[PDB]
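Written below as structure tokens is the structure these notes are about.
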Amino acid sequence: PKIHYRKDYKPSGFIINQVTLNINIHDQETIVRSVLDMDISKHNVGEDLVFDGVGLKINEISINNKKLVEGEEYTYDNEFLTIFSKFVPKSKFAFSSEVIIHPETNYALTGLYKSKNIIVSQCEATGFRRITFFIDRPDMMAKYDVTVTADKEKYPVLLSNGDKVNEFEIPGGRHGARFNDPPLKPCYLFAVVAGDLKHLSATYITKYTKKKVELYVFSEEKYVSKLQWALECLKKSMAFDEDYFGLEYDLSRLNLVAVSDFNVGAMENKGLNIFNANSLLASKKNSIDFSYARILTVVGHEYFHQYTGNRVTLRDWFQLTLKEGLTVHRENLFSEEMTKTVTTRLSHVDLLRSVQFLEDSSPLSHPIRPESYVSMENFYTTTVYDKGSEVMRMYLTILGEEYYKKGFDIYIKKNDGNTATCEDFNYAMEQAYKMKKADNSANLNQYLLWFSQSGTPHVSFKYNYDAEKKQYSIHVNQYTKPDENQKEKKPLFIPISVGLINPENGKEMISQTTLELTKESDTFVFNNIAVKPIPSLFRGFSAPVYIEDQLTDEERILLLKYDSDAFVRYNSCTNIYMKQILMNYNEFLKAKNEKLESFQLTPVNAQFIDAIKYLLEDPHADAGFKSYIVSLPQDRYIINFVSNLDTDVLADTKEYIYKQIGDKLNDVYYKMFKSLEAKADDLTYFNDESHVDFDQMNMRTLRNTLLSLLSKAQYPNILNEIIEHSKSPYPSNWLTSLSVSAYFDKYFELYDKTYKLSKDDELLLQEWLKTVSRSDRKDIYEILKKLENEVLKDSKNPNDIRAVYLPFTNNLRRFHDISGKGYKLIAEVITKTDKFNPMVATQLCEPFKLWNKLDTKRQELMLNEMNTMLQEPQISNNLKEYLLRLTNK
Ligand SMILES: O=C(N[C@@H](C(=O)NO)c1ccc(-c2cc(F)c(F)c(F)c2)cc1)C1CCCC1
Ligand SMILES: [Mg+2]
Ligand SMILES: [Mg+2]
Ligand SMILES: [Mg+2]
Ligand SMILES: [Mg+2]
Ligand SMILES: [Zn+2]
């Protein structure tokens, strides 16, 4: 297995200036002819010319129109085409080839493949080499002239990057289109699409240059009525980049295309963004509410790459976070502005501190800029994306909006049209830092440790108040646990956004303040503090760290009720829950270990329950925030705090805590469920796809959260509410009715009803599958077998496979059945999927990421399944590398 090392970067001995492609799609094969106009670089030392080319069937290869012969002048081993240096010219030359590829049977969905009746490419990271020979790395920038030909009846719409400069008829019912894209680009941004596509379109006029941009959104004909929201999101994305960043789109046209089979969410190919249908298509009758934020996020994300990734690209793949972390940060700013709901930021933090913190304490832990890789298909991680986004966001917190915008414009202006590295971005931020500090000696050298140091820092506090001196001090310490990447961890530049709350009136005691912690510890002192405050720490979640606030539950309750910052309120609630969970977990664990016949559990704090009631009953409080406070922290968040976690004991712990709170608040929950109905389920705009109300969707989230709590509690006659909910026009409601009916004898009646409502829309059916998969059913294993035999079958669609299996893996009690049968089931699915899609097989390994954090019996059971998968003779490179790292081999 070849390991690539970040420190080994060296420019190529060759240059590719022009790519001229002819892609001829036929029924049983696709023929690709390519001429590369090439040159010798200043770094050349007379080496062999080696092209990447994976799984290509050679018809011919030539240099300057002289056909080369295998064995004598070149070798090809299905991965590398080597032309021996004695046959490589010393000045500008043309390399040409004709190869045969087979998109129909390309079920790995990389390179050129068929998704239903659409031919589509996916070239990031190293997929272009599956289409034709290339030096397949992002610093090999070239011009592209691309012709596609195909049967006209089957493939009337032909698309590639750049301007469509010719369309022509071909004998035999064929036709072609030629696309010329003069600006230099890396090959991972090449794309082609051919299909019987239908569209919606609009014209957007840029803010400053007043350029007309044509916007097109495409899908198969069946789903063309689901394209409206995506088009609105694209217009919103363009306006946001103009308004916040002053950045306009540079091209005459932007196409977005939905396909049914896609490994991830979407891809930013220049002028031709390609999407998983689940991240582009929605309608109010056929989609759950989550689709609306998802489409907004993903359309925005791909659009923002036009600058951060496309116009400014990567020198090499180790710089991935420079485009992905920065584009996620841009998407987060956009979505926060578009939704105007505090839950947008909270949802990103909730994901980071569960999924990403788990990764960062697992054997897979890596910094946002890794030092090495084997599989690029395994590099696209929540660490690179989501911790990367938080590292990119910390620059905005440190600089403030005005100087952040100044620094970002420096980055764009200096690097536009070129490759870049993480250091280029830090340099631009540093220039703004010097301006803000009015000190040309200020620097951000320490900040670079956020790119190289793995693991989550822990930040802890101690406080002191002198009533006579009116002087308050916050003593802060940071620590990162040593791991496989650094034996000694260095202190980071940690910005701590803080407020000081007066506990008597709830008011702010100081102005906006961001503490800059740059040492292992520091003491921050505040004078003229008239009363002992309660500190509001890491406002907005100002650094990606474990926060140890050292506050009492009384202090946390005061913040939960009265603080101004949504995150600190949410975090104070989280911390109250965590203290309770850890205490009850240990009480249950001791009773299990000691086989006690009787024992005591510490009750939930009654003032905390009163505080939840107070917030729930406040009509001016936010419905989305309310849904968070009645929900315990995610299992994957909890697990970072418990060694040898017994999942059954955790399930009993959560059940006790939910029952304690419900025993006091269920009548409140029911009253709110009923009173929220009118606004939550308002149908005024049901047939307007342009009208999306994020507050209303949060009201539905709150109702559906309360309904779940009341259903689990067997609240009297709640089944009546469940049945009525199943008649709602909103899929979020009627699918909720299925999941909450799991606790009643009506489950299979609702299973059949909602199946019939879902079966005729491909994406809705996938949402139905997820709802079944995560249903809290004692017979879930039998239900999964039924889904396999009746619905999923041998589908190779990643959306189908992920929908059936991933939600079930979050069933704490059932997936972690002590027999190991859930681990065995998912391992069988992984091995089956690995035969045709290694990238998706590795995604399906997700539940194993926490294996070494569980109790010793479950550790053994998971390790046995991972070792079984590793022993499969036909294991893919992707899956083998991933499991070897995960099991510490
Ligand atoms: O969709 C997303 N991410 C995209 C993305 O960054 N889009 O900008 C993304 C991820 C992995 C690949 C990728 C890599 C490979 F190595 C492959 F082989 C391959 F097939 C595909 C391609 C695109 C989520 C949702 C929005 C942002 C996070
Ligand atoms: Mg092949
Ligand atoms: Mg405008
Ligand atoms: Mg299908
Ligand atoms: Mg290891
Ligand atoms: Zn991206």
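Residues 196-1084, in that order, are what chain A shows, numbered as in Swiss-Prot.
Quick check of the header: X-ray crystallography, 1.4 Å.
Each residue, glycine too, has its Cβ placed from N, Cα and C.
Annotated in Swiss-Prot:
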type	residues	note
BINDING	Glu319, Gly460, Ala461, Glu463	peptide binding site
MUTAGEN	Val459 to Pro	Severely affects substrate specificity. No effect on Zn(2+) binding
BINDING	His496, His500, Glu519	Zn(2+) binding site
ACT_SITE	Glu497	active site, proton acceptor
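Checking the binding-site residues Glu319, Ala461, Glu519 against ligand 6, the ones whose Cβ sits under 6 Å from it are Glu519. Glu319 (peptide binding site) is 13 Å away from the residue listed as 'active site, proton acceptor' when you measure Cα to Cα. In this structure, the C-alpha atom of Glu319 (peptide binding site) lies 11 angstrom from that of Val459 (mutagenesis position). Neighbouring residues of the recorded peptide site, listed in sequence order and excluding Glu319, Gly460, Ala461, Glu463, comprise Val459, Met462, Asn464, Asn468, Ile469, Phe470, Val493, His496, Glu497, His500 (Cβ within 8 Å of the Cβ centroid).
Put simply, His496 (Zn(2+) binding site) is 13 Å from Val459 (mutagenesis position) when counted between their Cα atoms.
Proximity of the recorded positions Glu319, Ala461, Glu463, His496, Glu497 to ligand 4, judged by a Cβ distance under 6 angstroms to any of its atoms, singles out none of them. For the pair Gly460 (peptide binding site) and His500 (Zn(2+) binding site), the Cα-Cα distance reads 14 Å. Within the group of recorded positions (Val459, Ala461), the Cβ with the highest number of other Cβ atoms inside 10 Å belongs to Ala461. In three-state terms derived from DSSP, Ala461 (peptide binding site) belongs to an extended strand segment.
Report note: the Zn(2+) site is defined by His496, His500, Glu519, and the residues of the same chain whose CB lies within 8 Å of the CB centroid of those residues, excluding them, are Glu463, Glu497, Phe499, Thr503, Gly504, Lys518, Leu521, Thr522, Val523, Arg525, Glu526.
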